[PDB]
Structure formats: C-alpha cells, structure tokens
Amino acid sequence: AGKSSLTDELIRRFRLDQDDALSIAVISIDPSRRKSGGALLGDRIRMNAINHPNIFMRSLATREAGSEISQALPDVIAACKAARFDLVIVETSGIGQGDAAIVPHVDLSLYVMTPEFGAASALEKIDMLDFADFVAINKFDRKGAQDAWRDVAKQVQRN
Amino acid sequence: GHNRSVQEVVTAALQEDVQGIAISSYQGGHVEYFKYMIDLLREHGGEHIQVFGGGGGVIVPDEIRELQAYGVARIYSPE
Amino acid sequence: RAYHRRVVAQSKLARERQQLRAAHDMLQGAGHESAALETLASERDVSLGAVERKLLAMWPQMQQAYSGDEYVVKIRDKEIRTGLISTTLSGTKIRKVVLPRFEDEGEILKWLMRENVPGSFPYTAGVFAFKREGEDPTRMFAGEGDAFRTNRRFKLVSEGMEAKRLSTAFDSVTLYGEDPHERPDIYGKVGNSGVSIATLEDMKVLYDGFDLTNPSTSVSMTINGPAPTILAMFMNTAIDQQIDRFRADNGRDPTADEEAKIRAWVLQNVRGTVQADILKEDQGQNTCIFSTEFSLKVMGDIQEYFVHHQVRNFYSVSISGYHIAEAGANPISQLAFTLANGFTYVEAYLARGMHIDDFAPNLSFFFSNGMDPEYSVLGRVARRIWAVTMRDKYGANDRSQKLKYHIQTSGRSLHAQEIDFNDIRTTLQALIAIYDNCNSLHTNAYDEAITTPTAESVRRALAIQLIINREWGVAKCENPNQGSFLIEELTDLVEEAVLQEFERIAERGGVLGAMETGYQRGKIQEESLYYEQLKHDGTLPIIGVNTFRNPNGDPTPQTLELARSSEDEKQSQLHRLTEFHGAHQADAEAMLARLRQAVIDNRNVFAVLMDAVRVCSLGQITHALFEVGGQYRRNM
Amino acid sequence: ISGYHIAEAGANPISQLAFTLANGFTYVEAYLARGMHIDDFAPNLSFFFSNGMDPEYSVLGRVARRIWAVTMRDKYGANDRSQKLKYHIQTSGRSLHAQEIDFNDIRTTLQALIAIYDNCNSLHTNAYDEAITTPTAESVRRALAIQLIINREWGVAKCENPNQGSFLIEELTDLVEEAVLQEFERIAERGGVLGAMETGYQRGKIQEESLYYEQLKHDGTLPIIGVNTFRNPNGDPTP
Amino acid sequence: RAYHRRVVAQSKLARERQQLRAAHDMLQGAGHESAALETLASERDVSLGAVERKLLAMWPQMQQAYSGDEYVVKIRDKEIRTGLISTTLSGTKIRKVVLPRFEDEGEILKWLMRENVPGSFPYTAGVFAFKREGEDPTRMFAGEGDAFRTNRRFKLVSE
Ligand SMILES: Nc1nc2c(ncn2[C@@H]2O[C@H](COP(=O)(O)OP(=O)(O)O)[C@@H](O)[C@H]2O)c(=O)[nH]1
C-alpha cells in the first residue's frame, strides 16, 4: 500500500510552505471483500490534514472482483478536474504484482514499495519498475536500508 | 477514530455525503453534543442522514425519548 | 547476574579465608608447623577483592558503632548526633536498628553485600540514614473551576500555617489544551472536575499574593500534555510576582542588568513540581494530543535549558505507573514496565549531550501496592535493581545513585460494593508500605482528586496513617532483616522474574518498537481479562463480593456528585479571553513565525515558548504546534 | 489457665506472661505432689490470654511456646504429645476506648494480624461486652469478616514462618525471655506463689503499674491516637 | 539458662568440627598431609553431643523433606499427603515453608536448637506440623434470662 502517510507529509509541506494557497482534491480507492460483499474504507482515520474548506477528500471502493477500480475511474478523475481545483491526488488500493491500470489515465504516478520485501533480486521480476516517477520506501527502523537503496538505484539505472 | 471534532465530523460527513452517523458516547453529558449535531445538520439540509446513539444506561428513558423525538431515530440500550 | 556471580564467588573466597585462619589458629595448639597453609591463606587473600575487603574489615567498627545510645558522625564542619534507643511501657529497651549476631564470615560478607544497614550502599533497605521525625508534610489538594474561587479556597485552608504545600488539578480542557470558544460542546463540560485556565494572566491571578519565593512552600500540579507550555507560564509568573514586588518597593522600571540578576536569583530559588509523564498516557488511553517522540524531545530540550541555567532544586519528571495498575496490571509486570520506562528516559537524556550527574537525583517514581504478596517486598526490588545499575554501568554520584519513590493506595481493590470493608482492608495496604521505609505516603479515597466533595472520611483517611506511624509499637523498628524468611526468598524470586521480563521486552524489538506495536496494551488487556474472569468465577476468592453477602441486601443509598459552575463564570472567562486576544493582534503573528522557524531549524522550542507565553494564547500555541505537525495521529 | 482479666485490669505484657505461666506451673506442681503421674493430664491444660498494643505482644506467644517446652523435657520427661502447649488469643478491649469507638474497629486489625502471624491455635474477634450485656447486632459481621479477610484471601497469610528477614523478632524474644525469668526469680524469692497470693505482692505490682499507665495517659507524653489530640472541633455527640 | 549455655558450647563445637573437616579437605590439595588434624577431628566428634549429632546428620534429609510440591509421612498404619505450593496471580510460585540457606554448621545448629519448623521439637515456631485448613469452628455464645428462653435461642441458632 503506502497511502496517507506520505500523503500526510506532502500535504503538511504544501500547507506550511505555500501558506495554504493551493486547493487539493484527493480521492482514495479501496478494495472490496469478495465474500461478505462489504468493505472497510479506513484510510481517513489517517492524517487530519484535510481540515480546510479549500481542500476536499473523498473515499471510494473497488466495487469489482476483477480490477481494483470502479467502472468510472477516469470519468470521476475528469469530474474532479473540472472543478478548477489546484491538484488531483488519487490513491490506488492494492492488487498483487501485475497491476499498472492507473498509469494510462494519469500524468504523474508516485510509486512506493514496502521495505519488508527482502527478495535480494526479485525486484527484477517485479513488474512496476520503469513505469513511475520516483521510488519510495518507508520504515527505516530496520537494517539493510543502505543495501536496499543501492540495489534499487542500480536497477533504476539499468532500466 | 475517536476524540474527533464535532465540526470536523459534520464537515467530513458532508464531504462524503454519508447515510448515517454512529456515535458511542458513554462519557455522559451527551445532550449538548447531540443537540449541536442536530442543529448543525439541519443548518445545511442534510436531514437524509440518520442518527443513532449508544451511551449505556446514562440516559434515563424520558431524556433519551425526548432527544429521540427531537429527531434522532434511536439510542441503543445495553440491557 | 554478574553482580550476583561476584557475590557468590567472593563469598566462597571469604569462607576459605576464615576457614584457613581458624584452621591455623587451632593447629598452633598442636605444635607441628606446616607453613604451606599460611602460604595458601596469603594467596587466598591476594585473590580477594579490595573494596569488599575494606567492607569486611569494617565489621567490628559497625558493631561498636550501634552499641551505644546515640549515634555520632562528624562530617564537613558539622557533627550530627541522634538518639537510637526507645523505651517501652514495661521498661524493655528497644534499639531502632538491630545488628547481626552471626560470626561466620561468609554470611557476614553476603549480607553486607545484599542487605546493608539503611543509609548505606547499596541502599537496599532505604535511602535516608534513619527515619525522619513526625509532622508529616502532607500536601492538601483543592482545585476546581475559576481562579478566584480556587484562590479563595487556598487562602481558606492554608491560613495560619507555615509549611504550605498546595496541589493543583486542572480541568480536562486544559489537559487537552484546546482553546475554549462559543461552541457549547466544549463550553458544556468545561470547568467541572478541575480548574480551567487559558492565558498567563489567569494563571497569575490564580496564584495571586502567594509568596512563590518562600523556601518552605511547595506547589505540585498534575498535567502532562501541555506540560511544556504551562511550565513557561509558571516560570513567567515566578518572575512576575517578585518583579512587581520591587515595583512596589522601588517605584521605577528596574535596569536590564538588575532585571537579569533578579531572574537568575529567582530561578535559582523558585520551587515546584509538575507530575508530567508521556509513556503512561500513550499506553493507557491513546488520548495524547502529540506524538510521543515529539513530546519526549521537547522534554529533553526543556531539561537542557534547565541544566544550562543550572537550577538544582526543582524537577518536573514523574515516572508514575498508577494508571497501569488501575487498569488491573499484574504487580511484577507493573514494576518491570515502570523500571524499563525510567531507564528509557535515562538513556534518552544521555542521548542529548548532557552528563549523567546533573539529573539522576531529580527523578522519581509513583506506583501502587495491591493485595498480592509481591507488594510486601516490591519496594525492596525497586531499590535494588536501580541501585546496581547506577554503580558500575554509569558510575554516577552516590547521591545520584539513591532512588526515591511514591506509594499510593490502589482504588481498584477498593470497590464501591461494600465500601465499609475497603477502609478496613486499606490498613493492610498501609502496613507493608510503612514497613518498606515509605518515603511519602498517601491515603486517598477512590477518586484521586475527590471527584465528589468528600466528607469526614478524610479524617479517617488521615487517621489510619497517624495510627501506625506515631503509636504502633512494632513500627518503631525499621529493619526486618533477619527473622522473616519470605522477605529474602521472594526478593530473589521477584528479582529473577523481573530480569526475565526485561529480557522479553528487549527481545520484542526496543521500547519504542513495543510502543508502536502495542505489545504492552495487549498484555495488560489479556491479564486484566484473566483477572476479571477469575473474579466472576471465584477460582481466586475475594472477600465481601462473591460471598458473605448481607441477607438484607445492599440498597446502597447515595448520590452521584455536586460539582457545578455558573454560566456567568463561563461568560466572564470567555470575554476575558476575548479581551486578551483583541489586545495584541499584531504581536502573536511574529511569535508564531519565530516558533515555526525554531521548530524547523532544530532549536530550543522552550526558549521561544518562554517569550511567546507572555503574548500568545494557549489555544493558539496548540494550533501552531498542530500546524508544525505535532498532532497525535490514530496509529492503532 | 486464663489471665485475660489480668491484662484487662491493665497489666504490663511481660508481667502478664509471667503471672500466667506462674499460675500454670503452680497448678502443675500441685497436681504432681498428689502422687499422680505426669502423662495423664499435661496435654489437657489450656491457656487464655490477650494481646495488646505494645510490640512485645507481636512475639509474646513465641515465648510462651519456648519457656514451657524446655521445662517439660529435662525436668520430668513426659511424652512429647504432653509437652506441646496450646494457647488462646483474644483481642484486647482495653486498647479500644469508648470515645471515638469508630477508630477501634480500624485499630483492632493490627492486633489480629500479629496474632495470626504467630500461628495461633485459635482467634476470637469480640466486641466490648464479652457477654454482650447489650445484645450485639450487625457489627459482628464486621468483627467476623476481618478475620475471614486475613485468613482466606490475603496472600502473605500463606506464610507461617518469619525466621530469616526480621531481626527484631529474635532480639525481642531473647530480651523478653530474660525479663520473664527475672520476674520468676523475684516471685520465687517472694516465698512461694501461695505466699504471694497471701501477702498480695501481685496486687500491689499491678496497681502500681496501672497507675503509672494512667498517669502517662492523661499526661500526653506517651501519645494515644484519637484521644490526647486530633479531637473533632465539631464536638463528640457520639450517640 | 543452662540450656542456652549448652547451646553456645555445642555451637562452637560444631564450628570446630566443620572447621577441621574443611581444613583437611583444603590440605589434601597441597600435597602435604600431617594427620594430627584428623585426630583433633576425632576428639571433637567424641566430645560432640549425640542427639544433636543425629539431628545435624538429619539436615540433608530435611532439605529433601521440602524440595518438592507436597509432602507425605508414614505413621501408625497409614500415611498422609499434603501439598505445600501456592500460585499467585503473577504466577510467582511460593513455598509454604522456607528453610535457611546457611552452609556453616554453627548457625544451622543454633537454628535447629532454637527455632525449628512448626510441628517439631521444641515447637518454638508452632505446635501443629502444618497449618490447619479453613472452616474454623466459630462458636456461638448466647445466654440471658430463664432456662426456657435460652433453650429456645439455642434451638433457633443451630438449625
Ligand atoms: N513503524 C512505522 N510504521 C509505519 C510507518 N509508516 C506507516 N506505518 C504504519 O504501517 C502501517 C502499514 O501501512 P501500509 O498498508 O503498508 O500502507 P498505508 O496503509 O498506506 O500506510 C500503516 O497503517 C501505518 O500506520 C513508519 O514510518 N514506521
């Protein structure tokens, strides 16, 4: 995953540096439990940094067993665009390792990969390598961070 | 989550345009809180949302019934 | 474990030493001289340690020291003398301290290494050399609502008394530090169950006319969240009064130089205490408004400023554990967690470039005794585990090595059902606390701060303590040392258990790691659920609840509480905030920007607070801290 | 073999123990001189004495165990079952004062605990009137429950042997033993226990010590909680 | 007084005995062996008391007598078993009775001569072997007035 947290820090940096001169519209997308049919859209339990009328937040579910998104994802993205707001920030739920569905409908895609992955050279077989803007890893409370950073940089150089 | 601002709660609900509001207030003194919630809701035409409360046995039946008549659908008793 | 291993090894060494000595003493009566025994004895003595050898040689002097009636010790320029003998009703003469009758050296060395006389290393059986005399320094606590009525009550109760010790309990709004406003939600519960304050003005008016410079006076306020901010307020008031004093005596603006001299003097001389803590609240309710690390760093910076400005008498650190047991924690778990928290604070302070010898003696601890047998020895362990850690691991001052504690009764054991029995069984709690060389004893009701206005019960609450310390016969002794096995046995067992729990905590990935993972909350929940299960099942019986009920039933006629506040008081406080706000609209912005700059640039936030508090709102301060990101998030 | 009323009059602890044991030994010798063998009656003698506020009571029973036992082994060689000595302990109502009687319930707990720690053969928790001249009431529940509180739930009660971890026990034991033996020597020099009963030596000793105690009491040099100070300014209606 | 004097004398004697024992034990490691010490040990043992010597020899048996959880004793025609371990809410296991941890025989002898475990010579610490279990015989004292009234009260109480 990786939502919210980095979004939290980004939002705080934006507000603190530009004195809240930008209107951010953020939409999150969450998966749906296939068995009971329900869902748990628990991502606004995170940062309270939406407390400003100029900034809007909205949560949505996948609604689908096949994809991670609803049938109107690009349409709702354009609908968010049409409000003459400063910026659109969209979360992208979670699938396994073969999903890149958000790219064809987004200009910038900030990607994040979990520190707990080990996989000394399995990032190579991981699909989403040369399809993003900037690498992101959190939770440096564990060791081997320098090694993982170096290997990621080398793979990015190769790709 | 818990200990969330009333103004924040209502504003977020208008942001998400939700169907119901669930609150567990076992701390007491819920009368002013719920009255403020109801007034703020009726301030901006969001009456479609439903209100249900739970606070244990703090509310006597007459008091909770009066608040219910003010517009909240129910308050769920423990017993 | 290494300390104990050395103990065992040197004990065997001493046994060998006295063995060989008495051996040759007997042998010389035989005439035949085999000198190799003397060589072995010399070798054994050389292999022995030195400091322990001095301690062992001190023994006859120890015996001759306490043989007489009055103890004398001439130190520095003074000489302290004190009587050590008391008289019973039947003419039997009782020593306040009793010394071992042993003669075999090994036991002597072991006991001197594990359980010395009090007032000596390693302070197992109490820090002070002897028990202080009577006239307990029992603070009287009273605080609720506005500053005027609280000051009225303070004057009411403190009248005609020299040794003044006040305790302050603020309201919840202050603890959460949210700025009150027109909203009835915050306006409603305000002012009840505490004293609500908003600005430096109201804080000063609360403590109007009371000589904060009186050396024999103490003020202790209980709050942890805004602990930095209000602290500056207190400090500023500590200035303000005294400066105004000379304003009355001199009638002119003091010079900057003499102003600085006055500030330095009053800071050196002012006294107080704020029962502030971070770990317990985060572990207990998650009702923190700030990040744990954020608050800890702020506290460290404040300690840095205090050490830099060199105040040697006031402390604001309170490593308490009351709420942990209040939920129902197990005794050993409680002790281990408190010790871990304290040592974590010690390491954090070490990390900020401050030497150890400047803060160790200002730490404290606050925890409760229950009905389990472990409490009867708990304090013992509390002294021991700390003591050794200060000697070899860091080697702080002996005065720094000593540990002081606070003991309060546990209200969870005193259940409202059959309240009468609780008062009687509280005496059982008090007895062991007294036996363990209590440094400070509270006998409080269920509510920590008299949530309801109490009654004659406080008399009873006080009386029992007096009954023990002033008139109970056995209490004239202080040292259960030889003649009660369970003390030593349970001591060893509890020490081992606590060390093993320390090992577990270390293995679970760091103290802050456990904080992130909620290990402690889950452990406490599990054990509390087990406790309540046994309670409702009765596998562990409990008197007066599941059995021996009254056939007449328990009507329990009572009333809830009487603590109100007039709406006019709230309106007046609101417009007071309004006026103070409208006074300085241009000024607060500059201080807010400076606070931004300082927090961004890794500097002394408390320094900026010390100036902002004169001109900035508490609620504005909280919102600025939010803006910098200090808000506590929902990380369950 | 009771001495409860001896303490009730206000006797000193050591004197109480000494007089009680003197009475017991006198009965023993009186039976012995009648040509009756020892092993037929010794395990049947019983004792009845109370524990007061002074620290000696906290060890008092211990002495009663020791002094008897040795005397029964070398001097007569009775059976071991005969040699063992049984005793009774009851709360001391003298310490409880009618004034502020609410405090007496609290202060009885210390008396109870020291008796329990001494491995009593029995315990009685009794109100002021031993016969309840005024018929007692609800309060007895309390007087019972505390005993229950101590014996069924309090964990440390599972201890029965405090003997390495408190010096005062052993030291006071030796001191009390020596004092009691000295009092025995004085009694013997007084010309037999029967002679003492004739000339009233013990009455005079008890009277003198009781007067001493009352003098100290009304003086206030020796404090007594709840009476000589800390009086309620609201008066004491105490219905 | 004579009993205490005997205590002192035999205590110092036991000190002497263990002294000579450990002395010869240490001497055996140096190579030289002058046997006068063993003669002194024999003389002291002869001077040593008899019943007390048996009691001291009982000491390892005493240690084993309380090692486990329960204890059983054979007497007359039967045998009796009773448990001695208690468990706290903390899981801290508590022995009902604790024994001294001394090793030098002098203190051990004084302890065995002054204060044993309850239920042994000289019953210093308590006559009964082990604490009698709960359900104490709480008597009911009552009587006032005529015989008929007392009989009615007695019938009333013991139903
Ligand atoms: N220890 C630690 N935990 C973190 C950090 N950042 C986030 N977390 C927590 O780890 C959890 C795992 O989140 P994840 O599903 O991987 O992505 P996210 O839900 O968008 O944050 C989150 O819910 C955070 O509460 C960090 O820097 N350190």
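Here chain C follows Swiss-Prot, giving residues 458-1093 in order.
Even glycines carry a Cβ here, placed using N, Cα and C.
C:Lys861 (substrate binding site) is surrounded by 14 other CB atoms, counting those within 10 A of its CB over all protein chains shown. What Swiss-Prot lists as substrate binding site is C:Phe587, C:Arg622, C:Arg728, C:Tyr772, C:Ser821, C:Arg856, C:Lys861, and the listing cites experimental evidence.
For C:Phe598 (mutagenesis position), applying a Cβ distance below 8 Å and a minimum sequence separation of six or more within one chain yields C:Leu623, C:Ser624, C:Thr625, C:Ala626, C:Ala906, C:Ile907. A mutagenesis experiment is reported in Swiss-Prot for this position, C:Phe598 to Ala, and the note states: Switches the substrate specificity and enhances the catalytic efficiency of the isovaleryl-CoA mutase over the native isobutyryl-CoA mutase activity about 4000-fold. Is even more susceptible to inactivation than wild-type during turnover.
Just so you know, of the binding-site residues C:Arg622, C:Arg728, C:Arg856, the Cβ with the fewest other Cβ atoms around it within 10 Å is the one at C:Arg856. When every Cα pair among C:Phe587, C:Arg622, C:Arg728, C:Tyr772, C:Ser821, C:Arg856, C:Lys861 is compared, the largest distance found for this substrate site is 25 Å. By the rule that a residue counts when its Cβ sits under 6 Å from some atom of ligand 1, the binding-site residues C:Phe587, C:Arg728, C:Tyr772, C:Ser821 yield nothing. Sequence-distant neighbours of C:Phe587 (substrate binding site): residues of the same chain at least 6 apart with a C-beta under 8 Å from its C-beta are C:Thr539, C:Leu541, C:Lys553, C:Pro575, C:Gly576, C:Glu935.
The C-beta environment of C:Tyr772 (substrate binding site), restricted to residues of the same chain at least 6 apart in sequence and closer than 8 Å, consists of C:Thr730, C:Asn819, C:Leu820, C:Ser821. Secondary structure at C:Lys861 (substrate binding site), as computed by DSSP, is coil. C:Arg856 (substrate binding site) falls within a helical segment according to DSSP. Other Cβ atoms within 10 Å of the Cβ of C:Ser821 (substrate binding site), summed over all protein chains shown, number 19.
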